[PDB]
Amino acid sequence: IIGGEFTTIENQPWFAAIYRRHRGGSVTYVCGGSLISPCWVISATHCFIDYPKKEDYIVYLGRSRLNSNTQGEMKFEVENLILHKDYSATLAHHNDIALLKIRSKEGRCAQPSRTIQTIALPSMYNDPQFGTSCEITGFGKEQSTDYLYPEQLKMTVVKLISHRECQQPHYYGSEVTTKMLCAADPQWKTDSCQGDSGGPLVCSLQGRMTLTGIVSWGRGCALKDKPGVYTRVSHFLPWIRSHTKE
Amino acid sequence: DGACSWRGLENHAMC
C-alpha cells in the first residue's frame, strides 16, 4: 500500500495472508485474500498461475503482522486451489480470480472471532457509482522502489473510476474491460502496490461492507493516469457460486 | 520500475 495508514486485522477481519513454502523450507509472502465463508478464501489467479500446486501454500487469518505471529491467528493448509479457466494475461490480467479452500491440520475451517470474520459478496452487477470512496488492504510495498514489504498491515482509500474514464488511451485504453474496476486517488498519492494483489477492495454498498473488488494489476503504483485495476466481483457470482461447492 | 515490481506479477518464475 502506497501512502495511507497502518492498521490491524480488527479493521479488516476477513483479510487473508497467503504464503508459499519453497523447496528448501523457506516461506515467502505471495498475496492477500478475503474470507468469504468459513472454508473459502477468495484471491487473484495470477498470484498462483506459475505455481498452481495447492500443497505449497499456507493461509493465515487474524494476522496483523507479516513475519511474526498475531495473538488469535489461525494457520491453514490449502485443501483445494481453484483458478479461473479463462485467465489470460497481457498487461491486463483477465478473469483474475481464484478460490482457496482452507483447512487446518486439525481438519477445521475458520472459526469466527474478534479478529476473524467473513465479508459479504455484492449483489450481481451491483456496484457503487464512480467517485465512491472504497478501502484497500495489504502487506504490499509502501514505495514502488522498495525491496521489502512492510511488517505491519496497511490500508488506504481510493475512489472508483468510471469504465469510460479508465478506457481513455492516456489511461489504460483497451486493457480494461467491463469485468474490471479502476480505482485511484485524485492526486495519485495513494494506491495499492506489488504484494497487495488478491486483497480486498471494500465499498459501502447500500449500508453493508461489500467485497467489490480484488486487487489485480496496474502500471506501477501511485502513478499519474495509471489507476489500480481490480477484478469486478459482482460479475463473477455464478463462477464463485458453483466453485464454492468443490 | 519493470513489470516484476508491479501488481500482476507476484510469485512469477521470470521474476
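The residue numbers of chain A are those assigned by Swiss-Prot, with the residues present covering 179-267, 269-425 sequentially.
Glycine is treated like the rest: Cβ placed from N, Cα and C.
Here's what Swiss-Prot has on this protein:
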- A:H224: active site, charge relay system (ACT_SITE)
- A:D275: active site, charge relay system (ACT_SITE)
- A:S376: active site, charge relay system (ACT_SITE)
- A:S323 to E: Abolishes phosphorylation, proadhesive function and ability to induce chemotactic response; when associated with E-158 (MUTAGEN)
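Where Swiss-Prot records a feature, it is marked here on the structure.
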{"residue": "A:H224", "record": "active site, charge relay system", "Cβ neighbours (10 Å)": "29"}
{"residue": "A:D275", "record": "active site, charge relay system", "Cβ neighbours (10 Å)": "31"}
{"residue": "A:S323", "record": "mutagenesis position", "Cβ neighbours (10 Å)": "16"}
{"residue": "A:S376", "record": "active site, charge relay system", "Cβ neighbours (10 Å)": "34"}
- Message: Please report the Cα separation of A:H224 (active site, charge relay system) and A:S376 (active site, charge relay system) in Å, rounded to an integer.
- Response: 9
- Query: What's the CA-CA gap between A:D275 (active site, charge relay system) and A:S376 (active site, charge relay system) in angstrom, rounded?
  - Reply: 10
- From the Cα of A:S323 (mutagenesis position) across to the Cα of A:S376 (active site, charge relay system), what is the distance in angstrom? 14
